[PDB]
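Asker: Below you will find the structure I want to go over with you.
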Amino acid sequence: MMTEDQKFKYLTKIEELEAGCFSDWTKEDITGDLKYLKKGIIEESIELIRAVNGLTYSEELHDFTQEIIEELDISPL
């Protein structure tokens with residue numbers, strides 16, 4: 001189900017895309033209501049499932065670009 005490959009691209013995503021661009025480079029298409037599901041693809045911890053049953057709970061995903069989307073962006077691909 002995609003993911004796992006582009007997850008290392010998160011390195012530079014948190015670098016540049018932290019600006020809040022609607023060219024948000026978090027995988028393709030919306031999985032969550034506001035696409036914000038796509039962040040839990042890498043660390044997939046169950047405690048994060050509390051947020052949308054898919055994404056970060058915003059406790060640990062920061063180094064993996066969580067606050068870039070965090071329900072602020074709604075841009076699919």
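Our numbering is plain: 1 for the first residue shown, then up by one each step along the chain.
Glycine is no exception: its Cβ is also placed from the backbone N, Cα and C atoms.
Under its mutagenesis entries, Swiss-Prot includes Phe22 to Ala with the note: Disrupts interaction with B.subtilis hupA. Reduces host cell filamentation, nucleoid deformation and inhibition of cell growth. No impact on B.subtilis growth rate and morphology; when associated with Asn-63. While the structure shown retains the original residue, Swiss-Prot records the mutagenesis experiment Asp63 to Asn with this note: Weakens interaction with B.subtilis hupA. Reduces host cell filamentation, nucleoid deformation and inhibition of cell growth. No impact on B.subtilis growth rate and morphology; when associated with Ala-22. The note that Swiss-Prot attaches to the published mutagenesis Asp63 to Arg is: Abrogates tertiary structure folding.
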Asker: Including all protein chains displayed, how many Cβ atoms other than that of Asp63 (mutagenesis position) lie within 10 Å of its Cβ?
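Answerer: I count 11 other Cβ atoms within 10 Å of it.
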Asker: When you measure from the Cβ of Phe22 (mutagenesis position), how many other Cβ atoms are you left with inside 10 Å?
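Answerer: If we count other Cβ atoms within 10 Å of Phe22 (mutagenesis position), we arrive at 9.
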Asker: Using DSSP, would you call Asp63 (mutagenesis position) helix, strand or coil?
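Answerer: DSSP call for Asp63 (mutagenesis position): helix.
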